[PDB]
Structures are given as C-alpha cells and as structure tokens.
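The structure appears below as structure tokens.
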Amino acid sequence: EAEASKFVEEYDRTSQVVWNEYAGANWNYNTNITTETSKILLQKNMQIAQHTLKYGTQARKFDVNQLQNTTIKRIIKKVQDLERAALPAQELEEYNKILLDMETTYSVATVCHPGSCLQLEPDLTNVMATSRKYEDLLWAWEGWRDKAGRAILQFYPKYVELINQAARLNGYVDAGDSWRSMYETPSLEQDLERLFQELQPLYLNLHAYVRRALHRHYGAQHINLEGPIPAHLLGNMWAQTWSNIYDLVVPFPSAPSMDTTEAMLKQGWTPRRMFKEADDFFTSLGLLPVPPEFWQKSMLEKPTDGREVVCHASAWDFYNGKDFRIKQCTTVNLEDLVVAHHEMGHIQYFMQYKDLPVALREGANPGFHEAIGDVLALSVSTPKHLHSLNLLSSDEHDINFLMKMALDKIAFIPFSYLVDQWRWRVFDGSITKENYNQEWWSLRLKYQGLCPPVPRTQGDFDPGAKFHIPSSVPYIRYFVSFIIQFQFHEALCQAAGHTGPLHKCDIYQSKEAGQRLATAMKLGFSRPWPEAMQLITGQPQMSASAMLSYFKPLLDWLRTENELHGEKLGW
Ligand SMILES: *[C@@H]1O[C@H](CO[C@@H]2O[C@@H](C)[C@@H](O)[C@@H](O)[C@@H]2O)[C@@H](O[C@@H]2O[C@H](CO)[C@@H](O[C@@H]3O[C@H](CO)[C@@H](O)[C@H](O)[C@@H]3O)[C@H](O)[C@H]2NC(C)=O)[C@H](O)[C@H]1NC(C)=O
Ligand SMILES: C[C@H](N[C@H](C(=O)O)[C@@H]1CCCN1C(=O)c1ccc(N)cc1)C(=O)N1CCC[C@H]1C(=O)O
Ligand SMILES: *[C@@H]1O[C@H](CO)[C@@H](O)[C@H](O)[C@H]1NC(C)=O
Ligand SMILES: [Cl-]
Ligand SMILES: [Cl-]
Ligand SMILES: [Zn+2]
C-alpha cells in the first residue's frame, strides 16, 4: 500500500515534466506547421511513449483488487492503460506519423477557383454562413469534401487498425470501447439513446419548420417537404449548427433583430476584447481569472506571416499549474464569441483541478469539460446580456431568441449524437473502408434528416472533412455536453434565485452559481461523474428535462406553426 502510494507520487512528478515538454512541442507545431516543428513533435511523441511504457508497465504489476486507498487504486488502474504506447515501436512510429499526416492534411487543405484559393477559416466558413446562392454553397461544400475528406481516406484504414490494436493491447475490444470507457457508465449507449429520443419532438418540429423556410427561399424544386434537407443550406459546413440561417427562418420578422456582427465590428471589438469579456464572466462568478501568462502566450488570431497554423480553436494545459493557453483563429462575430467562452471553460477547468495528481486532471467525464464554457455562454447569449454589451437593443422577440438558440443547440443534438455512432461502428468492424461514406450518409439521414446535395462517389470520405475525425478526438462528449449544460444552467439559475422561464435566466455575477461550478470542477476525475452531477444539480443522472423546459415555449410555438402548415414531421 505504501509501495502503491510512492509509485503514484513518482508517476505524478515525472508526468508533469514529460507532459509539459510534449505540450510545448505540440503547441509549437500547431502554431507553426513546419518540417522542423513536425520532426521535434514526432520525437517528443517517442519520449512521452517511453515514459508511459515505463510507468504503465510498473502500474500493471500492482493488483489493484488488493489496494485499500480508493484514489491510489483509481490512479493506478488508469496508468495501466498505455494507450498508443502499448504498440510495438514500429507501429507506434507509424501510428504517430499517421496522426500527424492526417491533422496536417486537414489543417492545410484549400479549395481553389481555376482563381484564388480559400481556406476553411475564415473563407469557406464565411461562404457557408453568408451565401444564399445554392450553387455557391454547393461549390464550397463539395470543394471542402473533395480536398480535405478525400485526402484523409488514404490514411484512415491504417489509423483504424493501429488505434484498435492499441485498444486491444490495453484490454479493450476496440478503440470505441476504450473511448466509451472514459464515462465509466456501462449503460452509456442506452442512456444516450433515450436522451436523444426525448429531444425528437423538438428536433423534428425544428427540422420541419426550417425545411419549410428553405422551401420558400430555394424553391419547391430544391426542397421536398416530406424529405431530408440538403446538407449545404444550414449556414455551417457540417450543418451541425443552423444559427447562420436565422435570417431565412425568423418567426417574427416584425421584431427585427440586430446585426450582432456589424455591431461588434462597428464598435471596434477585437479577438482580445472577446476573450476579456469571457474572462470577465468567469470572474463575475467568483471563478478564477486566467493568469497574465495566458495573455502573453495565447494565439488569439490567425497569424498574418503566411505561416501554416492549426486554426481549429483549442485550449491548452501545459501541466505545470501556471501555463494555460488558447489557440484560436478568432473571427469577430457572435458565433466565435460563444466559441471563445467554450474554450475559456476548458481553461477554467484546467485551473480548477491544477492541484490534483495529473492522472485525475480531466473533467468528471469529457462531457463536463465541454459543458462549462457553454453554460456561461447560455447567459452571454441572452438579450439581457447582449443588450449590456451593446450588441442588441415582447412575446415576439422572445420566440425569436428561442429560435436563435434552438438553431444552435437543438440542431446540434442529432449531429453530436451521430458522429461517434459512425466511428464506434468503424472501430468495431461493422463499417469497413468499403462503406465508410455510405454508412456516414445513412446516419446523416437517419438522425439529422439530411441528404448530400450531390451524390457521393467511391473515393469520397466526407467524415475526413470534419476536424475531429483526422484529429482522432472523441465526439460523444459534445452530445453529453449539450444535455448536461441545460441541467447545469437550470440548477445554476435556481442557485442564483432566478424565477420565471428558464430561458430568461442570466447568471452573470452570481457567486452562488460560481461556487456550485467550482466545487464540481475541483473534483477533476477524482470521483465517478454522478457525484459532480449531484453537486451541481442535486441529483445524479443526465436528463433532457432541463433542455426541454428551456425550449418549451418554442416547442408549443413550432407545433402550432407546423400544424397550421400541415407539415409531415420526419422524412
Ligand atoms: C487516499 O489517498 C488520497 C491521496 O493521498 C494523497 O496522495 C497520496 C499518493 C499520498 O501522497 C498521500 O499522502 C496524499 O495525502 C487521500 O486524499 C488526500 O486526502 C487529504 C486529506 O487528508 C487531502 O488534503 C487536503 O488538501 C486541501 C487543499 O489543498 C486542504 O485545504 C485540506 O484542508 C486538506 O489538507 C488531499 O487533497 C487528498 N488528495 C487527493 C488528491 O484526493 C485520501 O484521503 C486517502 N483516503 C483514505 C482512505 O484515507
Ligand atoms: C471549437 C472546439 N474545439 C475543440 C473543443 O474546444 O472542444 C478543441 C479541439 C478538440 C478538443 N478541443 C480542445 O480545445 C480541448 C482541449 C482539452 C480538453 N480537455 C477538451 C478539449 C470544437 O470542436 N467544438 C465546440 C463545440 C462543438 C465542437 C465542434 O465545433 O465541432
Ligand atoms: C517556426 O518554425 C521554424 C521551423 O522550426 C522556426 O525556426 C521558427 O522560429 C518558428 N517561427 C515562428 C513564427 O514561431
Ligand atoms: Cl458531411
Ligand atoms: Cl467522449
Ligand atoms: Zn471543447
């Protein structure tokens, strides 16, 4: 038992050093993709793998059955998983090279007129957000898939084989089993199934109403009122959030809405301003400010020196309890303001659990890490708070704001659900490289009710064109996040003494809400996630009832509206 204590202590001190070095090299590559940063990264990969092997080998000689202290038990059990460092050295090197090649391919892909070349951020993002011409949206949508997704296909089978091989060498049946294990919830699949089924009323009614509005704008010949919606018309490259087509679907055009983009730009907002407001919200709650070093080291806008960066927004823990950063190619708009909050939530979790042993430095489950920033950003998005930031100035405005929120939060529920339904079946072998793309579109249809605007061909690998796929980042966390963040907003709003509809709550400055969040985050991964759930919400389960309560007046409005139009929900 004393041997077990000393071992975790040695694991902890040596992990800080090694993960700090790795984090450094990974940072330098992400913020400066060059031959040399690649090389140093791949080298630090071998270094952290040697550490993992050394300590993971030692960890496995402990019979944790026979260990009394439950924290030591749990750390040791976690270190017995070597992840990719279980692979023989040749496969390990090939695996790391595959990952690097996939990320790089995604992050440097461009789509060119025969003409100039557009990058995903900001050019193609802005095309999907703002264009209202079917054929220009199609060009951006198809081009991105031709350039990024097809180019990832040559790597993916070998990725799958190596990640699964690592999984099995750690005791899992395949990589998807390994990922699901991180929730420590054996009823996960069924729990999330029932959660998704509870949001079906709202999603199908939202889907039908947006479909009708698309029919009105793009014409009856391009929208089948009883079919799936074409995937390039929702204002976003993956149709994962639909809030960029608010203009087409406004419930009450009579209550005109403020152009928040123009307002930000006109009022001189910058990426730094955006992050300072998120920092403000957190300290308003009496949560932690980000350190001075955060502001000197983060990369908050896309470099202008022609350097290739990984633009995709991400939060960075350097594992030393002091160095925390964000790397985002921030655009000045409300969409990225929300992303800035998102990322700031991941910084706040890193700062909150910085005194735990590094093995327990994660969220209660990955969903909790994604949820923190979003919970704040729900209050940021209210008319009350946007008014205060000078970005906005009735029942009508109310239903409009709920519509604006539903286009982001409700629409992403089936997307966030489907991504790992597909990858779990890739990992378990029931989808092969012969039908990657066809099974992806069957789930796109089945869960989101979307169809590809152009028939896909052999050689297409559309999943490759979404960041988390080449980057090998689990996605079910986002589904868990979207459910639980409403539970957290509901409990925080109650802690804050809010009364009346949940959607009017704004927890800004609430020290009561902050303390609930802080005590949960301070747990890191030290206990099963139900305890952190119970600390925030007073009960231990995930539940869609808070999200349903938030959207209830919109659900009533959508049913009245869709009923009077005779919509046939579904496809
Ligand atoms: C099981 O073991 C855990 C972990 O033990 C800690 O790490 C081991 C590897 C050894 O190095 C131990 O010496 C070491 O304590 C025990 O958890 C620890 O318990 C103490 C309370 O005794 C916690 O200390 C607190 O720290 C806060 C904030 O810094 C102070 O304000 C408090 O007033 C208090 O002193 C410590 O956080 C906690 N550590 C973790 C990471 O959980 C655990 O108590 C033990 N269980 C049994 C069965 O005794
Ligand atoms: C832009 C956002 N970016 C991700 C993210 O912040 O989740 C980035 C990349 C992968 C994970 N991530 C991190 O920064 C991270 C760092 C440490 C963690 N412990 C957890 C995450 C995102 O993809 N998102 C946000 C919501 C939807 C999803 C998406 O855009 O597809
Ligand atoms: C970018 O990478 C090169 C190659 O490793 C390095 O020499 C240089 O200092 C880095 N420059 C920037 C912009 O950080
Ligand atoms: Cl797609
Ligand atoms: Cl996950
Ligand atoms: Zn996140």
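Numbering, chain A: per Swiss-Prot, residues 646-759, 761-1039, 1044-1221 in sequence.
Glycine residues also receive a Cβ, built from the backbone N, Cα and C atoms like all the rest.
Taken from Swiss-Prot as is:
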- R791, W1090, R1094: chloride 2 binding site (BINDING)
- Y829, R1127: chloride 3 binding site (BINDING)
- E989 to D: Abolished peptidase activity, leading to increased levels of amyloid-beta; when associated with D-391 (MUTAGEN)
- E989: active site, proton acceptor 2 (ACT_SITE)
- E1016 to D: Strongly decreased dipeptidyl carboxypeptidase activity; when associated with 390-K--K-394 (MUTAGEN)
- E1016 to V: Abolished dipeptidyl carboxypeptidase activity; when associated with 390-K--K-394 (MUTAGEN)
- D1020 to E or A: Decreased dipeptidyl carboxypeptidase activity; when associated with 390-K--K-394 (MUTAGEN)
- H1118: active site, proton donor 2 (ACT_SITE)
- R1127 to Q: Abolished dependence to chloride, leading to reduced peptidyl dipeptidase activity (MUTAGEN)
Fewest Cβ neighbours within 10 Å, where candidates are the binding-site residues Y829, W1090: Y829
Anchor-to-anchor CA distance, Å, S1039 and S1044 (intervening 4 residues not built): 12
The one of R791, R1094, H1118, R1127 whose CB sees the fewest other CB atoms within 10 Å, among these recorded positions: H1118
When distances run from the Cα of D1020 (mutagenesis position) to each of the recorded positions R791, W1090, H1118, the nearest one: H1118
Neighbours of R791, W1090, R1094 excl. site residues, C-beta within 8 Å of centre, chloride 2: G795, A877, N1087, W1091, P1102, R1106, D1110, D1112, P1113, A1115
List of residues, in chain order, with Cβ under 8 A from that of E1016 (mutagenesis position) and at least 6 apart: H988, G991, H992, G1009, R1127, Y1128, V1130, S1131
Spatial separation of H1118 (active site, proton donor 2) from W1090 (chloride 2 binding site) - C-alpha basis, Å: 14
Which same-chain residues, if any, lie at least 6 apart from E989 (mutagenesis position) yet have Cβ under 8 Å of it: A959, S960, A961, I972, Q974, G1019
Candidates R791, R1094, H1118 (recorded positions) - the one closest to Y829 (chloride 3 binding site) by CA: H1118
Maximal Cα-Cα distance (Å) across residues annotated as binding chloride 2, namely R791, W1090, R1094: 15
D1020 (mutagenesis position) CB neighbourhood, other CB atoms within 10 A: 24
Where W1090 (chloride 2 binding site) falls in three-state DSSP terms: helix
Rounded to the nearest Å - Cα separation of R1094 (chloride 2 binding site) and the residue listed as 'active site, proton donor 2': 16
Sequence-ordered recorded positions from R791, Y829, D1020, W1090, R1127 with Cβ under 6 Å of an atom of ligand 6: none
